[PDB]
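Here the structure comes first, spelled out in structure tokens, and everything after it is commentary.
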Protein chains: 2
Amino acid sequence: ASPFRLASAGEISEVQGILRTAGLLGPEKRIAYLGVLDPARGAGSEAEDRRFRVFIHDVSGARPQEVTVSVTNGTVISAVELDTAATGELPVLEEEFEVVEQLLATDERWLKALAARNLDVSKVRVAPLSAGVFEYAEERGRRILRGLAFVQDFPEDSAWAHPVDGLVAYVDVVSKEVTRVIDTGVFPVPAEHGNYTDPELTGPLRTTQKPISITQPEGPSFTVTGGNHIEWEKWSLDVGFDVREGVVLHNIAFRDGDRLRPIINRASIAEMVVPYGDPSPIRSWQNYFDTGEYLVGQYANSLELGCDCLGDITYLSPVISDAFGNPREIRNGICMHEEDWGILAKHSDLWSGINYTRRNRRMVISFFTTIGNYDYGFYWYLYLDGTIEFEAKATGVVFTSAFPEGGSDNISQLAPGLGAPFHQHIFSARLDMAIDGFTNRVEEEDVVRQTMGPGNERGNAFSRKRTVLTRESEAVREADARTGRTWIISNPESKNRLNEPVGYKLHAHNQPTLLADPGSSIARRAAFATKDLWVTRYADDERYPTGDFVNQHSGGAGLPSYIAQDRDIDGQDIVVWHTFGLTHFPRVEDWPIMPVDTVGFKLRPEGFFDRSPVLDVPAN
Amino acid sequence: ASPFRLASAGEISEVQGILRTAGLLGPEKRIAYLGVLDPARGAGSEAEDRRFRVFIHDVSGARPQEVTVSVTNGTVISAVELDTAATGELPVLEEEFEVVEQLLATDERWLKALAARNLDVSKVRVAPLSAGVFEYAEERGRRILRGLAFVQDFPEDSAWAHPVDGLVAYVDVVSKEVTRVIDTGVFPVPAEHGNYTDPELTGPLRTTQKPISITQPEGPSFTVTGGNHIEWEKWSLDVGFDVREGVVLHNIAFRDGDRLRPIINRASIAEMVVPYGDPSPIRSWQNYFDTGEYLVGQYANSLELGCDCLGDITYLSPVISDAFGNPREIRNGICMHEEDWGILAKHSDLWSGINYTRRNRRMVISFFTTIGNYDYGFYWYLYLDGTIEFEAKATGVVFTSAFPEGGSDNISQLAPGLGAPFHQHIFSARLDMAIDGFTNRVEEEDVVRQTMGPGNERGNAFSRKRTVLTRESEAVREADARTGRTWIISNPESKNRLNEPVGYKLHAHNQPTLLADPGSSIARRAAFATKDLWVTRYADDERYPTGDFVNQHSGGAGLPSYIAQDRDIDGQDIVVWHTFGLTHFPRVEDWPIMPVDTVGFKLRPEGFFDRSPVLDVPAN
Ligand SMILES: [Cu+2]
Ligand SMILES: [Cu+2]
Ligand code: NA
């Protein structure tokens, strides 16, 4: 019944049938993206119209189309032809990955480059990577992938251990032609294997780890109704899934007495970019927009009980479309469970004689995706005390290169002759805020130091200052760890019992933002990543910080063009966009497979409640 | 056997007997501090000499003494008379705390102040707080406590809800004299109760929480030998306990194949200061040095199974001295357990077809202390991948005041008429480093941005730079979150297989440091707290960043005096001192009892190993 329910296999089948009968899904067509549209703004929305947005690619070279269909009425609502030289190319298709290696294997220039290195072409894997926009005028309007080569010594070998440096190729995946093959010189192919399951490398496995058993003998404390509606320890929310963004949280609300109080209307990771900082022409174009270009939801892992998710686990199995419109289930793609989280509150009072201890816990909603060599876990946490937290976990295998003789200022050495270029992993969280309703505002809070003098004779005083962000042109903010800078989202029309606006405080990790030169292509295409915080006025079509079609878009789409409207955000329906990321100088310990590193952010109540909201937690 | 074993009840009894026999522990003497001395630098050394350091107070006014005793040989090694007006007073005795409320209850100035407020003296509790050093000349060379008053309506009432603002008294606890009573005016005593176990405030307790069962059917994976030596998943260490510092970690080392490789010789929280930022004369002197003035180990809680520590727990019960030299056991004062810690490493490889997942775990060593209204948990974590982490958890009841009718820039309102002054909680971690041995150096590492141009034509390159700190005068460093600043401790004489020096990287949280004006009393006494990182050359007597005698001591001791020696620290026996803290602007949700907030730091290997150290972790 809920408009926020996960797409079903039947809905996707009906979308396929509607497109085919409309003539929009012939044999040269591919679905590059399909997803359900959220309901438009309207608190009296009663008639359910479930609609899907579809991007349709054409493998024969015709212009692609953006289509909106209504599965409820069985109709096409609109179909627009796209001019990709203007507004960007469609996301990369899974079937285009294989094309790159196959086309190169018959190209005379590629084979000559391999022959000079004495590499058997049957052992050379090609990583198919997004192209970006650089100096090559012939690429405008064409779907290009760029290929970098790795040697696989045998079928189970880790090819990442054996990069073929000094060589790159560009491929038109529609006309199926190799546009350029660039050979800048011969580098030795690193010879050590990186096979982390080979006993010769691992040594004898440890026998010292004893089991940890985590069970819930009465079942979990949360309930799941309607397929994806969660109720847990006064929290209420809907868990969505979109093939582009992955797990999306809707309608995050907290039951305060007899009142269901909204907090966040929609929470998602709306983009993530991985820019590389190696100036070699072999790699200086390399920037992954994992969300915008590749679609992180379509590569979600099936998560195995006891290994990926430990404890009393409830799974969701989202359904997505394949390239032809057939439904495909991601079995066990989302894990949900509660976890003990240590002490919540504790005090032993001398005067009253009362000793008080309570334990904390958190609800975990997670999924894991694999894009080539990297694997990312996305974790949303709800805590008893009203805190909301997001954490990204980065693991997998680092992207490699040769390590040049003489060293490098932009590449780490991991093994003899094996390098790992410096890079970042930068995320954008899109938080469509709804603190006690939709009339919200953002304040920047800095610590204020005070000078010793009159009214501060001992020089001990300090204070804080809050600055209201009233218009989009002033709502592009930077972190300042030194002044303890945070941002508060409040509702100026909803007061707590002390007559103060209710609010939530955003605590950032204050990691470095995008390091590339401001005049670079990546800085223009990933402009969101240059600043820590953006606030926009809500609009239906402003979904991603990089725009709708990120692949080979020349730049400026998304947040810089939204902000340019300079709209009122002082007590309005607003969206907070938080940039946060990891700067990765690879270390020897990251090889041959990388231990998890993490980054994230959290939101804590700030006068949202009239007192601590966990006074009714029992002792157990 | 082990020179790092915990003090035994027998050793403490023997110290008492030795001091008695020497004429140093008659009826008028009190032990203010007693602790074991670490072995001096030198392998083997004096076969076994257990030495104890004792601070002896005299309740008749005679000068106190510092005494060193050898329990092994039954001898006093040295005894020196202290000039406390010069070098500082001894730590506060537990028995002096009770004196303050009793003396004030018979002082006619105090009674007049309470009668003016219509308060019954039998219901007024006095918080006895350390005095610091301010403008009062009569306090030099005397042991002073200052008292702030709270009303307790009935014996089980939380007095913190009812501060009596506008009133403070100073007490000489040796001569039993009230020196000053300062009354700046009547404030209403806030009337709402703060009794977090009263059903009228909590409402009905939740029935929704289902049990989480954490068990270890085969027992834990660590072994405890010699009372306090831990071996766990390649880690080796000794867990010490000192009445001033609390839990101290010794000889942290990692078994890498056939070699036991040192990492940290001694790790402790060597000071903690809590400065208040309210310029009211009633509170502008308020600064707690919980470690140096109060001794946090003395107030460690007994931790109860299932509430404080959950899972398969191994306890230590350290022994301390009371004020007469009798041994006192802190039953179950230290918890030790291992915890699941999610995914360690994960990759699903398209080309090889191998899917790989491993789980992480950590070893936890913790204790909890209660000082008046505040309770602090101290947590040390060891991870499978070589990471070492410290976390402090702050909870308890916030210190209160009246909330002035015209508002305040330095106090938060928590309830009608009830305020909570702004303050910080700042920690100093002392890390006596031993990365692969004692020849170490510290490098500061910053991200380096590069401009677009020749050799960086696409403007994507970025780099890093390392600066060796070669002498103490240049080793006082500040955080810079914007440039991703970290510090690496390396050993230039011990290289990994790539011929790079082995190292560990310190990751700070980059929270604000001390906010007080640099000319204030607290900035001089807590000078360590004004900078994020200090490095000194190791010396036996440089134990605490504030010096040996913090109570009522002006500046002149501690870290600024140590670094003035400008010693060589480039490949030497060095000590890292890291400042980190929380800046607390109390929120309504912190009342009537505060949910845990946290701060800490971590150290991760940086080319210490020749590849990932967790390749031999099994799948289970
Ligand atoms: Cu990385
Ligand atoms: Cu606090
Ligand atoms: Na050292």
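Numbers in chain A come straight from Swiss-Prot, and the residues shown are 9-628, in order.
Header says: X-ray crystallography, 1.8 Å.
Note: Cβ is positioned from N, Cα and C throughout, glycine not excepted.
For A:296-307, A:379-384, the entry in Swiss-Prot reads substrate binding site, with the evidence type similarity to another entry. For A:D298, the entry in Swiss-Prot reads active site, proton acceptor. Quoted from Swiss-Prot, the note attached to the mutagenesis of A:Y382 to F states: Loss of activity. Annotation comment: Swiss-Prot describes A:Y382 as active site, schiff-base intermediate with substrate. Taken from Swiss-Prot, the feature Cu cation binding site applies to A:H431, A:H433, A:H592, supported by experimental evidence.
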Assigned element (helix, strand, coil) containing A:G305 (substrate binding site), judged by DSSP: helix
Residues among the recorded positions A:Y296, A:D298, A:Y302, A:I379, A:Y382, A:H592 that border ligand 1 - Cβ under 6 angstroms, in sequence order: A:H592
Cβ-centroid neighbourhood (8 Å) of the Cu cation site, A:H431, A:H433, A:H592 excluded: A:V282, A:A402, A:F430, A:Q432, A:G589, A:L590, A:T591
Spatial neighbour of A:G305 (substrate binding site) that is closest, considering only the recorded positions A:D298, A:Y382, A:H431, A:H433, A:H592 and their CA atoms: A:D298
A:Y382 (mutagenesis position) and A:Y296 (substrate binding site), distance between Cα atoms, whole Å: 11
Coarse DSSP state, helix versus strand versus coil, of A:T299 (substrate binding site): helix
Of the recorded positions listed as A:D298, A:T299, A:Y302, A:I379, the one whose CA lies nearest the CA of A:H433 (Cu cation binding site): A:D298
Where A:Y382 (mutagenesis position) sits in the secondary structure, as DSSP reduces it to three classes: strand
Spatial separation of the residue listed as 'active site, proton acceptor' from A:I379 (substrate binding site) - C-alpha basis, Å: 7
A:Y302 (substrate binding site) and A:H592 (Cu cation binding site), distance between Cα atoms, whole Å: 21
Densest Cβ neighbourhood among A:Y296, A:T299, A:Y382 (recorded positions), 10 Å radius: A:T299
Inter-residue C-alpha distance, A:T299 (substrate binding site) and A:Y382 (mutagenesis position) (nearest angstrom): 13
A:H592 (Cu cation binding site): secondary structure state under DSSP, collapsed to three categories: strand
Chain-internal residues near A:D298 (active site, proton acceptor), provided their CB is under 8 angstroms and they sit 6+ positions away: A:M280, A:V281, A:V282, A:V304, A:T377, A:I379, A:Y382, A:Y384
